[PDB]
Amino acid sequence: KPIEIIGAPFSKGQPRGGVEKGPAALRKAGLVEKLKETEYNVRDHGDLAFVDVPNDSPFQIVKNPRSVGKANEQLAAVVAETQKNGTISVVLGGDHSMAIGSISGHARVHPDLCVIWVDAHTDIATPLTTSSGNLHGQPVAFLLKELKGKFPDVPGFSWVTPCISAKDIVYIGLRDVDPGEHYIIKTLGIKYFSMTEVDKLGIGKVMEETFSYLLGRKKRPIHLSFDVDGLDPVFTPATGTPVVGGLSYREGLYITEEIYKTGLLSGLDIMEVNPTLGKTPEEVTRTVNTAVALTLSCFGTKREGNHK
Amino acid sequence: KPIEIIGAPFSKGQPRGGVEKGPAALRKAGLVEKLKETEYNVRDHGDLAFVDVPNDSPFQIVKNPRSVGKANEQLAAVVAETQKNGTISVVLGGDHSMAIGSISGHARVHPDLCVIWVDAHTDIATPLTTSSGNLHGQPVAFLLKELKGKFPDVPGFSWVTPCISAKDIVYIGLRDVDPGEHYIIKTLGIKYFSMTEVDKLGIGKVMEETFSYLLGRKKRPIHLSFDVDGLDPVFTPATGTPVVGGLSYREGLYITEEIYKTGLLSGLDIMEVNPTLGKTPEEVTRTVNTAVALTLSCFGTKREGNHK
Amino acid sequence: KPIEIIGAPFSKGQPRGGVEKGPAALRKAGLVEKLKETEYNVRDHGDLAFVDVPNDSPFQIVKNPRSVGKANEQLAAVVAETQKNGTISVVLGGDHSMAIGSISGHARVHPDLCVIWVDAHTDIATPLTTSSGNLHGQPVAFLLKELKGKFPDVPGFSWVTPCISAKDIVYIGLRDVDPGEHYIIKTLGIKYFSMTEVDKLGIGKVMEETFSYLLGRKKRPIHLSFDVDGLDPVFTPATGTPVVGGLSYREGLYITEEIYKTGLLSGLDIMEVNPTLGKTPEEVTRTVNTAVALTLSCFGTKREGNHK
Ligand SMILES: [Mn+2]
Ligand SMILES: [Mn+2]
Ligand SMILES: [Mn+2]
Ligand SMILES: [Mn+2]
Ligand SMILES: [Mn+2]
Ligand SMILES: [Mn+2]
């Protein structure tokens, strides 16, 4: 089962420009050539060419609706194709709003996929509860069935079909959830391991509980949507919304090594890398290298070593 | 149960910079406005005016005996006051010698309370074992009932009445304990979780054992005396006695979240925040914001999120 | 139980700056003084003078054989002599190639000894598998009985006899293993706890298993070979091959404290400190102060405290 690298240099889902540079920054590190070194065959789809929507005025408080909807509708189609072709999709992107297309496309082919969301945030605010109107903080809202109809139709998102149930997603790294989002994950019974449960249980038991919860009954495709801000600012500083007390570099790798071991990874997202937000060049180097390491970890690179 | 914020700009406990701006530093950070946003009511008692004792000559080695023990009285009378009004006292001050006043007065109203002391130090040096003479490193010595009758009375500490036994306190975070102190903690059988114990058990087990030890029998008012230098210098830089290998930001929040969950927190101290000891501008801010985060956590703010 | 410091200012085992200055830097940080403050009697044998061999050209891919072989021959005799007298040897060296002579010498007096290797690397590449030819990355290859005969004899190493069995050594901290090396530890069934195992189990369990595996059936002397790069670069930056995601300052101390508690420590190596690789003079101080603290910990210095 080969790998399909897909670049999504998009930032309209958030206010901080620079995130569209993430794909180039990651490729610059030799991500594709380093991935080919693994036991997986790699193919680089290249980046997508998202084109802005003319009079794309805010829909209520939501900004760039049509453009974010259009960019995502294209990614869904792209990821759906690659998924149908028996390959694992890996999206390097701008902001996390792209998880809409990525996950949607992935779910069209594998409607039984489960999601592991590594983030400092729940990104589950909806067009009504969001206190910012930035779409990278609402992706899970357009994807969850339980939220379907719980908010007005958004211009440009008519194509989206709620593909995942509240029971098919697990959050890890949470530590900056707004009032609305917390109410939601709580009333919907969504499984999450906030930084509190990680400190209490240790990353080892956390993954055990994540897999028993998602892959307990039967096995199914795993979609890992990784927001680099899920890790501590010490390791992934070049990002739009950094939050202290995050996942360590080590816990980040552990998560990926365990996901690798299941042999069920079907879709992967590496998001929010913003190379223009490094206080120094080295904070970017640090962020990019951590992102590359986790990506390779998802595909076999183990810290104890590897050989053929 | 409402909250009572008490200021304590006192630095006669230690020479290093000026830890009096601490109270004023935490306020500017918006500590009061954020606490009111919690499920508690909040009232600011204002910063106490400490009268400096005249020819307050050192006692053998201890410096500013009268001055220190006087500032603690006003505070101790101010604390006992709030404790009687059925309010939770939150002392925002300078050096940790002020724990003498906070705890004594708290114990005057609630003599059955227990103590959780987060610190890199034991601060249990007697006026005779101490190697510096600074009182910020002797509070537990003027508070323990087993230590009374082990050192000459000190000018200005006659009022103090040993309010805690050797089985009513639990230390968490130890990593720099002088020979004298280590003998006492061991001879008296004081319960403690040095960093060694934290590394071994993990902060999750550390709190389970703490509560089991202090509350296993009867439930009682908990007094949390938090010395910011209990957290690793990488997190709480602006402090007088930094020691590498301390508690992490996450472990610090775990402690406070678990304590809030007991519903027993009755007294609190957030000491040693010296904003004048911050190499760079962001080391003071980082220290102050961590101090504020630790306080909010104590009163309900959780990393998994909150909502009304 | 007396202690004898043995200086090994060598660097021909690798390229980089000046690891020969390692011993001078540690004594500078007052390692001898601090050692004499513990419960052990200390003595400093000073630094050994190594005779640089003439036409010492490369053997196949292996660099400076005759130089590294002879040097280790000198150290083996010296460490063998000190061990003879009933003293614990502490070797402060340059690069890790010096463990060949340190462990070889040690095994002559304690042939039943075991080894705990703290490193980010396995240092078990043979002259045929090595991709660099630097001998500081092949020490364990010379020491293991299971590997004798698996590679060609090296000029200047005929004085070496495999002393340790593939079942008498445990690795802790691994995170940068070469294909050849990984194949070897897997095929030879060597016990190791890579960063993955430490993240999984916690450092507390790692030492419990390390000891059960090593001291379970028979109690015997312990030789600790500590490569400072086993700890994360944020703590020990001044070293030749730093690798991110390492053991923390706290974990390294736990390791040493636990080893100390067994009462079986008999040999110790504090390697790879290069006070010229420090990006800044402080990065050197930080690396130096950390190695000194680990040494002191091996001899009873505990974070909970120490008294006479
Ligand atoms: Mn996100
Ligand atoms: Mn995020
Ligand atoms: Mn203190
Ligand atoms: Mn302290
Ligand atoms: Mn080594
Ligand atoms: Mn190494």
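What you see of chain B is 6-313, where the numbers are those given in Swiss-Prot.
Recorded method for this deposit: X-ray crystallography, 2.0 Å.
Positions of Cβ are set from backbone N, Cα and C atoms, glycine also.
Residues or ranges marked as Mn(2+) 1 binding site by Swiss-Prot on the basis of experimental evidence: B:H101, B:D124, B:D128, B:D232. Annotation note: B:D124 (Mn(2+) 1 binding site) sits in a coil segment as assigned by DSSP.
Under the heading Mn(2+) 2 binding site, Swiss-Prot lists B:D124, B:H126, B:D232, B:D234, citing experimental evidence as support. Mapped onto three states, the DSSP output places B:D234 (mutagenesis position) in helix.
The mutagenesis experiment B:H101 to E is recorded by Swiss-Prot, whose note states: Reduced catalytic activity. No effect on manganese binding. In the three-state DSSP scheme, B:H101 (mutagenesis position) is classed as helix.
Here Swiss-Prot notes a mutagenesis experiment, B:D128 to E or N, with the remark: Reduced manganese binding and strongly reduced catalytic activity.
Following the DSSP three-state reduction, the secondary structure of B:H141 (mutagenesis position) is helix. Quoted from Swiss-Prot, the note on mutagenesis experiment B:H141 to N is: Reduced affinity for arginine and reduced catalytic activity.
The number of other Cβ atoms within 10 Å of the Cβ belonging to B:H141 (mutagenesis position), over all protein chains shown, comes to 29. Experimental mutagenesis is annotated in Swiss-Prot for B:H141 to A, C or D, with the remark: Strongly reduced catalytic activity. Minor effect on affinity for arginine.
Here the residue is the original one, but Swiss-Prot notes a mutagenesis experiment at this spot, B:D232 to A: Loss of one manganese ion and strongly reduced catalytic activity.
For the published mutagenesis B:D232 to C, Swiss-Prot gives the following note: Reduced manganese binding and strongly reduced catalytic activity. Of all the Cβ atoms in the protein chains shown, 26 others lie within 10 Å of the Cβ of B:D232 (mutagenesis position).
Sequence-distant neighbours of B:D234 (mutagenesis position) (same chain, six or more apart, CB under 8 Å from its CB) are B:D124, B:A125, B:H126, B:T241, B:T244, B:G245, B:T246, B:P247, B:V248, B:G251, B:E277, listed in sequence order. Among the sequence features in Swiss-Prot, the mutagenesis site B:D234 to A, E or H is noted as follows: Reduced manganese binding and strongly reduced catalytic activity.
A simple way to gauge crowding: the CB of B:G235 (mutagenesis position) has 30 other CB atoms within 10 angstroms, across all the protein chains here. B:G235 to R appears in Swiss-Prot as a mutagenesis experiment; the accompanying note says: Loss of manganese-binding and activity.
Record note (Swiss-Prot), mutagenesis B:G235 to A: 56% of wild-type activity. The unchanged residue is displayed.
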Fewest other Cβ within 10 angstroms of its own Cβ, chosen from the recorded positions B:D124, B:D128: B:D128
Neighbours of B:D128 (mutagenesis position) among the mutagenesis positions B:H101, B:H141, B:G235 (Cα to Cα, within 10 Å): B:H101, B:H141
Residue pair B:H101 (mutagenesis position), B:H141 (mutagenesis position) - Cα distance, angstrom, rounded: 5
Site with most surrounding Cβ atoms, counting all protein chains shown within 10 Å, from the recorded positions B:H101, B:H126: B:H101
CB-centroid shell, 8 A cutoff, Mn(2+) 1 site B:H101, B:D124, B:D128, B:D232, site residues removed: B:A104, B:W122, B:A125, B:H126, B:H141, B:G142, B:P144, B:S230, B:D234, B:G235, B:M276, B:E277
B:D232 (mutagenesis position) and B:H141 (mutagenesis position), distance between Cα atoms, whole Å: 11
Cβ-centroid neighbours of Mn(2+) 2 site B:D124, B:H126, B:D232, B:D234, 8 Å, sequence order: B:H101, B:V123, B:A125, B:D128, B:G178, B:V233, B:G235, B:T246, B:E277
